[PDB]
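Below you'll find the structure, written out as structure tokens, and then a few comments.
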Amino acid sequence: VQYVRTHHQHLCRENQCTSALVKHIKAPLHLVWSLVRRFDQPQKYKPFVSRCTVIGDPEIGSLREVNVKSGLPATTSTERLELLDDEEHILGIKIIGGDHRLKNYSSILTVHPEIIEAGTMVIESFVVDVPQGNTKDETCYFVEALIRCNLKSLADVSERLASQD
Amino acid sequence: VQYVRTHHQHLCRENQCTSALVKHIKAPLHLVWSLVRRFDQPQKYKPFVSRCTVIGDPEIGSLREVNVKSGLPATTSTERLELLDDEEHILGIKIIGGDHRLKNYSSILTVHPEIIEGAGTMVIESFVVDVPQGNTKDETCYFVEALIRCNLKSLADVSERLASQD
Ligand SMILES: CC1=CC(=O)CC(C)(C)[C@@]1(O)/C=C/C(C)=C\C(=O)O
Ligand SMILES: CC1=CC(=O)CC(C)(C)[C@@]1(O)/C=C/C(C)=C\C(=O)O
């Protein structure tokens, strides 16, 4: 699309991979945005987050500590809010630490209005270091699986709330 | 495609999910098929297999025990050759055991000739698998799909590399 080139086509280092995922949601922008924007409450649509803690009211620079469910190669992740534009509908996160295999993970999510035939298009893209011993493809296929899980869930939650009002 | 309706559109139990993946490879069919069909040698293109054991010459009904690399929610898998048609280029596998979370995994893979830019081959692999208690259909299928993309991409890489050399 037009938007992929604007925010989502990333230049990454040799030891890195990058990808972008698109999701269409039969819900209005305001529902979808007010779910993704909530930095201290990803567990509301992210299926693998069991717990999330943020000290103070969230602002740019804030850290969150997220605990993930059993069955994953990770138990905790520490994440920083890099960008949050309520007017342009842009969210930037960088994972800065924790239990897991994702070093230098950086993320940008954008939300856009679309066609009922009101809908919403969510694009999330990332960059991440390839762990020693894995390939670019392996790393990016796995991370994409996580993101698909998130955006599909975000879709379901959003469309559920839309049907109620 | 029109092929996915023939071999790859599966009906599911409620507790199951199903999906199909396509890969185009810039290599001739003979190379791709030779790799895919070697039931006792999946580690030749499957990047997560560290070891494979098949007792006796592989026939229909044969079992393989695959050992898997560290870093996965699995160490071993035991798998059965359900179907191998060397003329139609069809392979069917069923995962019957191991210490992993894929109960009742069934797999079908077909290979088809294509015209590459100037030659090429299209690989379709689809599966059915139980949703583990506590996961959703989406989670289950998105994860298994990650594994299959890894395998088919590697298959593409190995195939095209071999095609370079003649
Ligand atoms: C579910 C999970 C699995 C891991 O192995 C790493 C980590 C714990 C960071 C993670 O929460 C990853 C989450 C990702 C990639 C995106 C997100 O949630 O926006
Ligand atoms: C790589 C891996 C990870 C697991 O969690 C289960 C298992 C060990 C079965 C597996 O080998 C799965 C392989 C799959 C789904 C298809 C294949 O390779 O044809």
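Residues 18-134, 137-184, in that order, are what chain A shows, numbered as in Swiss-Prot.
Looks like X-ray crystallography, 2.7 Å, at least that's what the header says.
Note: Cβ is positioned from N, Cα and C throughout, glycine not excepted.
Annotated in Swiss-Prot:
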- A:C29 to S: Stable homogeneity in reducing condition (MUTAGEN)
- A:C34 to S: Stable homogeneity in reducing condition (MUTAGEN)
- A:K63, A:91-96, A:118-124, A:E143: abscisate binding site (BINDING)
- A:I112 to V: Increased HAB1 inhibitory ability (MUTAGEN)
- A:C159 to S: Abnormal stable homogeneity in reducing condition (MUTAGEN)
- A:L165 to V: Slight potentiation of (-)-ABA-binding (MUTAGEN)
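Long-range C-beta contacts of A:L119 (abscisate binding site), restricted to its own chain and to partners at least six residues apart, with a cutoff below 8 Å, comprise A:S94, A:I112, A:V147, A:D148, A:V162. Between A:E134 and A:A137, the deposited model skips 2 residues, and the Cα atoms of these two flanking residues are 8 Å apart.
According to DSSP, A:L165 (mutagenesis position) sits within a helical segment.
DSSP assigns A:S94 (abscisate binding site) to a strand. Least crowded of the binding-site residues (A:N121, A:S123), judged by neighbouring Cβ atoms within 10 Å of its own Cβ: A:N121.
Between the C-alpha atoms of A:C29 (mutagenesis position) and A:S123 (abscisate binding site), the distance comes to 11 Å. Rounded to a whole number, the distance between the Cα atoms of A:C34 (mutagenesis position) and A:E143 (abscisate binding site) is 14 Å.
In this view, A:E96 (abscisate binding site) is surrounded by 22 other Cβ atoms within 10 Å of its Cβ, with every protein chain counted. The recorded positions near ligand 1, defined by a Cβ under 6 Å from one of its atoms, are A:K63, A:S94, A:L165, chosen from A:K63, A:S94, A:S123, A:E143, A:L165. Most other Cβ atoms within 10 A: among the binding-site residues A:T92, A:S94, that distinction falls to A:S94.
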